[PDB]
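Enquirer: Below you will find the structure I want to go over with you.
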Amino acid sequence: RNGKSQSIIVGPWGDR
Amino acid sequence: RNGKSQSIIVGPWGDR
Amino acid sequence: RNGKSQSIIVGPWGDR
Amino acid sequence: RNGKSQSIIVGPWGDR
Amino acid sequence: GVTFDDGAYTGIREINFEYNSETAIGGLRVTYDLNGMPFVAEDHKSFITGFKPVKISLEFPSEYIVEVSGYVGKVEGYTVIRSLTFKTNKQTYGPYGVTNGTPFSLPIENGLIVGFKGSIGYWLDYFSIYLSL
Amino acid sequence: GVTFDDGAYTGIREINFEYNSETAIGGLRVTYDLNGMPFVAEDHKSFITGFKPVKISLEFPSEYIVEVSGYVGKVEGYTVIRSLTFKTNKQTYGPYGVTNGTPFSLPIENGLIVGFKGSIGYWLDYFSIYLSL
Amino acid sequence: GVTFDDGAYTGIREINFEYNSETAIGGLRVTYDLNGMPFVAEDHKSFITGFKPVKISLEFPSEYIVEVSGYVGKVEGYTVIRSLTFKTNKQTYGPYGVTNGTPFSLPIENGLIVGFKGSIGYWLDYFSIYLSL
Amino acid sequence: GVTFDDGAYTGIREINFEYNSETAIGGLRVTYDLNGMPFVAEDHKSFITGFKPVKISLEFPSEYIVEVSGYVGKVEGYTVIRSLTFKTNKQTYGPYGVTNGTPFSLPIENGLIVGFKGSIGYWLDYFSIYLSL
Ligand SMILES: CC(=O)N[C@@H]1[C@@H](O[C@@H]2O[C@H](CO)[C@H](O)[C@H](O)[C@H]2O)[C@@H](O)[C@@H](CO)O[C@@H]1O
Ligand SMILES: CC(=O)N[C@@H]1[C@@H](O[C@@H]2O[C@H](CO)[C@H](O)[C@H](O)[C@H]2O)[C@@H](O)[C@@H](CO)O[C@@H]1O
Ligand SMILES: CC(=O)N[C@@H]1[C@@H](O[C@@H]2O[C@H](CO)[C@H](O)[C@H](O)[C@H]2O)[C@@H](O)[C@@H](CO)O[C@@H]1O
Ligand SMILES: CC(=O)N[C@@H]1[C@@H](O[C@@H]2O[C@H](CO)[C@H](O)[C@H](O)[C@H]2O)[C@@H](O)[C@@H](CO)O[C@@H]1O
């Protein structure tokens, strides 16, 4: 738990 | 703007 | 519904 | 990091 | 008091709580919305009796809480929530209880109150609120 | 098919769905987590029978879905989800069904799958996913 | 006063504001974090002078604001923020200004203050806060 | 390739990227929206030349990305993004590049693409997307 705001990240695409 | 909580929805998959 | 990201805003404080 | 969804919680009020 | 934590839901349809014009806020039970259907959460009761019950039924989803305020003070030496008033985009419910002590207010510009947690013994000891878009 | 929308919850504890190695994905029912307690959602059944049921019980909350993939194809002229595989931070469940058609994948770097919606007739017509922190 | 709206960022690295122990809070400028890099927002100045500047540099990201409180009162007939104190998980900065009037507090159990908006004329008229995970 | 991470912003105003109809996707630079103002992020260039640049200017905020799809394949033995098409609520831009390989698609029912990260060497190696309300 820190002062950095979290984000929803989807991926990656490029190793399929 | 109402009292219903919003959500992130990804999709759909099934018509490709 | 547009391309602007929404945020949770609490307040204001200054008219009490 | 687990499978429990996080929430923004404000408070508490009751020890002031 | 006994701590409680309703968790987070999709909204609020109804709020039920007790108050004593001589003392403070007592128990409370919330009826949340859960993906379009009513969901009644655990009843969090006071350790005693002698309260007046107030039931606030919101015109969900057109009506939602826009602000929460009240006073915290000491009763029999315990620091508790003595009063509560709920402001809606439609109307104001309250204040209920004794408006004496330290006031507090949580106005909301954007967002929804979506859950409650706190502690109740003889009276509402303290509470926190879940917020969400 | 009949459309459905489970809505959003606090997580996923178990997933139950049917599949036919000759055709496609059938019905499905999800057991979500709701603020620390199991919550079984509506069972969304296929219009027919002859499927094999698969039950995926996650080691909640240490175990969560990290990726969803599969194939969409035509069966009896209908475009449906023919296969599904769920990748977890612990293991991989699948693939189940026919891995023929157009593949699709939803890998997640940060975030949780917290709900499902879609349509089911004879087979799973299509589905969408709720995401959240 | 002149209204302002910094918007939302990824966190807070530093807060600069003025105060007069005789009157109220003056101008303010915030240095936000933007995806790992410092981002200095517009300086929102008071219409007058004679304030003391206070600079609060947070040990980002290990240090973050955990609570905001203060007093609102009247000065020359205007209702303004007369005092401010910022509570961090590391320490307390304040109070600054006149602690007279109606107190207010915004304790945070989970979440981050990620932006500011409000109005400033001679003194800080009012402000709101952006919250986020 | 060299990894990059733009982080998260308030939206997207413009996307610039290169493509070679013989090979794959090259560099890319995004112009995000940051609380109402344009913010040009770092240019992430290909290690080589010979690409065609495409510039997609969105009618922000009325226009936003509604879907992203493409193909991943091998070029000179490297697995890279060979094609890209962006679907908007207003129109479709693409496809650009070679539509050969494994297709992928990210349709969005509710939410906004608000940032990019990934890796670029000779061609776009891979990428992930930031999502938000
Ligand atoms: C046993 C019990 O719960 N009593 C209730 C009080 O709770 C106590 O409060 C004190 C400090 O005030 C301390 O936190 C104890 O751990 C706790 O048990 C309190 O809730 C009062 C006010 O409502 O009611 C009971 O007395
Ligand atoms: C009556 C019904 O639900 N039939 C199911 C099919 O649904 C139909 O699909 C067509 C186009 O394919 C169209 O959307 C109709 O409105 C809809 O009723 C379909 O779900 C199939 C495949 O599972 O099963 C039934 O036939
Ligand atoms: C012209 C101006 O901005 N004056 C500042 C005051 O702002 C005025 O406040 C009154 C009500 O108090 C009303 O809202 C007017 O529209 C507004 O212009 C006020 O900010 C004071 C206190 O800081 O400073 C100036 O006087
Ligand atoms: C030195 C460099 O960045 N070369 C680029 C390639 O990157 C390499 O890829 C291999 C596996 O394919 C491995 O991950 C190495 O660590 C990495 O350096 C690659 O990005 C290609 C394709 O665009 O371009 C350069 O060759």
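The deposited model was determined using X-ray crystallography, 2.2 Å.
Cβ atoms here come from the backbone N, Cα and C positions, even for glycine.
So Swiss-Prot lists the following for this protein:
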DOMAIN    H:1-133  domain 'Jacalin-type lectin'
VARIANT   H:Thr31 to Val  In minor forms
VARIANT   H:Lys52 to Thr  In minor forms
VARIANT   H:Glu59 to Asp  In minor forms
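Could you tell me the structural context for the features on the list?
Expert: Counting residue by residue with DSSP, the domain 'Jacalin-type lectin' (H:1-133) contains 0 helix, 89 strand, 44 coil.
Listed in sequence order, the residues of the same chain lying 6 or more apart from H:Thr31 (variant position) and placing their CB within less than 8 Å of its CB are H:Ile12, H:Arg13, H:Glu14, H:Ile15, H:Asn16, H:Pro38, H:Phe39, H:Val40, H:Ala41.
Around H:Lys52 (variant position), the same-chain residues six or more apart in sequence whose CB sits under 8 Å from its CB are H:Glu18, H:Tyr19, H:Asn20, H:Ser21, listed in sequence order.
There are 13 other Cβ atoms within 10 Å of the Cβ belonging to H:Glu59 (variant position).
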Enquirer: From the variant positions H:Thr31, H:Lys52, H:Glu59, keep only those with a C-beta under 8 angstroms from any C-beta in chain A, and list them in sequence order.
Expert: none
